[PDB]
Each structure stands twice: as structure tokens, then as C-alpha cells.
Amino acid sequence: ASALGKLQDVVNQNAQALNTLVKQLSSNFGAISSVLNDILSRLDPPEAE
Amino acid sequence: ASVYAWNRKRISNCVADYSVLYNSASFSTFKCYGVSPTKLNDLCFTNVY
């Protein structure tokens, strides 16, 4: 099953990039929370910006 | 209580109305950090001290 090394490598690289992006959707980045809806619901626009 | 040995009361399992406190005229200061005083009747918390 080791014949198709390059094709599997390419598939794995693309999947890794997509998974990294989706996981990056969930880092605080310094804000109060990593979810936008709670930020909008808890704070007024001047303090939520 | 004194400044030291300050009281600590736990509040849970209730319907909390925060418009009664904000509408109070006596309160000279009502600073809110991390939350909007107007957007307090729309939230839900686990424990209030």
C-alpha cells in the first residue's frame, strides 16, 4: 500500500491546512471570548469594537 | 462589614432582575466591566457573588 506515496502526501497536506484553518477559528486572539455572538450580546458597540 | 473581612454571599437558582438596581437613584456609582448594564436581563450566569 506504499506505492501512492505522493498522492497521499498531497491529500494529507491539503487536509492539514484546512484543519489548521478551522481550528484557528477558535483562539481568543486576546479578546474576551473566541465566539463573536457572545461578544455582541454581552457588550455595547463602543466596548465591543 | 469592614473593608477587610468583606462579606461574600452566593446567589444561584433564581430569576434575577437587574433593572431594579440600575433604576435605583441612590446608587452614585454603577460601573460595569466586561458587560453592558442595559444588556444584563438577556444573559444567563452559573453563579453570582
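Numbering of chain B is taken from Swiss-Prot, so the residues present carry the numbers 348-396, in order.
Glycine is no exception: its Cβ is also placed from the backbone N, Cα and C atoms.
Here's what Swiss-Prot has on this protein:
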type    : residues    : note
VARIANT : B:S371 to L : In strain: Omicron/BA.1
VARIANT : B:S371 to F : In strain: Omicron/BA.2, Omicron/BA.2.12.1, Omicron/BA.2.75, Omicron/BA.4, Omicron/BA.5, Omicron/BQ.1.1, Omicron/XBB.1.5, Omicron/EG.5.1
VARIANT : B:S373 to P : In strain: Omicron/BA.1, Omicron/BA.2, Omicron/BA.2.12.1, Omicron/BA.2.75, Omicron/BA.4, Omicron/BA.5, Omicron/BQ.1.1, Omicron/XBB.1.5, Omicron/EG.5.1
VARIANT : B:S375 to F : In strain: Omicron/BA.1, Omicron/BA.2, Omicron/BA.2.12.1, Omicron/BA.2.75, Omicron/BA.4, Omicron/BA.5, Omicron/BQ.1.1, Omicron/XBB.1.5, Omicron/EG.5.1
VARIANT : B:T376 to A : In strain: Omicron/BA.2, Omicron/BA.2.12.1, Omicron/BA.4, Omicron/BA.5, Omicron/BQ.1.1, Omicron/XBB.1.5, Omicron/EG.5.1
Fill in the blank from the handout: Of the variant positions listed (B:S371, B:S373, B:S375, B:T376), the greatest number of other CB atoms within 10 A surrounds the CB of B:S371
Completion exercise
Simplified to three states, DSSP reports B:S371 (variant position) as coil
Exercise for the section: Could you say whether, by DSSP, B:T376 (variant position) belongs to a helix, a strand or a coil region? Expected result: coil
